[PDB]
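What follows is a short report on a single structure.
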Amino acid sequence: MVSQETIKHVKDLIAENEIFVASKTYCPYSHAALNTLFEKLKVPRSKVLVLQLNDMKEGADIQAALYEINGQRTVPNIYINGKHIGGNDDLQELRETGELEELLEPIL
Ligand SMILES: N[C@@H](CCC(=O)N[C@@H](CS)C(=O)NCC(=O)O)C(=O)O
């Protein structure tokens with residue numbers, strides 16, 4: 001299983017960044033989520049930590065830690081202000097119900 005140190009590291013990165021996005025360079029859904037955040041929602045790049053797990057030594061451990069934490073297995077795995085949003089579909093869902101704006105206010 002994933003070490004407790006890895007779990008702690010991931011929890012820390014999520015808490016230290018207004019928006020946290022576990023991603024993979026070749027993931028169509030990650031491109032979509034980031035496009036929405038940066039271009040459509042105009043979120044400042046400095047407010048988002050984007051980790052391309054497929055390009056990181058600990059990428060695999062981080063993805064397993066995330067499953068341990070929130071039960072999600074896929075990327076993108078998005079958090080906004082420490083609150084787990086989910087994947088791209090989850091992000092788009094919140095926009096359609098008009099609930100994403102209230103979450104981004106403190107960040108924008
Ligand atoms: N419905 C999900 C789909 C995400 C998805 O399928 N991501 C792929 C990468 S393109 C994935 O995580 N596959 C399993 C893995 O990479 O471990 C979303 O909208 O985020």
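Placement of Cβ uses the backbone N, Cα and C atoms for every residue, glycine included.
Noted in Swiss-Prot for the protein shown:
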BINDING   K24, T25, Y26, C27, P28, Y29, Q63, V75, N88, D89  glutathione binding site
MUTAGEN   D89 to S  Leads to increased oxidoreductase activity
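Overlay of Swiss-Prot feature records on the structure.
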{"residue": "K24", "record": "glutathione binding site", "DSSP (3 states)": "coil"}
{"residue": "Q63", "record": "glutathione binding site", "DSSP (3 states)": "helix"}
{"residue": "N88", "record": "glutathione binding site", "DSSP (3 states)": "helix"}
Those residues of the chain, 6+ apart, with a Cβ under 8 Å from that of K24 (glutathione binding site): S30, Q52, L53, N54, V75
Rounded inter-Cα distance in Å - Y26 (glutathione binding site), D89 (mutagenesis position): 17
Neighbouring C-beta atoms (10 Å sphere around the C-beta of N88 (glutathione binding site)): 22
Among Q63, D89, which are recorded positions, the residue with the most C-beta atoms within 10 angstroms of its C-beta: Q63
Rounded inter-Cα distance in Å - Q63 (glutathione binding site), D89 (mutagenesis position): 18
Number of other Cβ atoms within 10 Å of the Cβ of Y26 (glutathione binding site) across all protein chains: 9
Number of Cβ atoms other than its own within 10 Å, given for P28 (glutathione binding site): 9
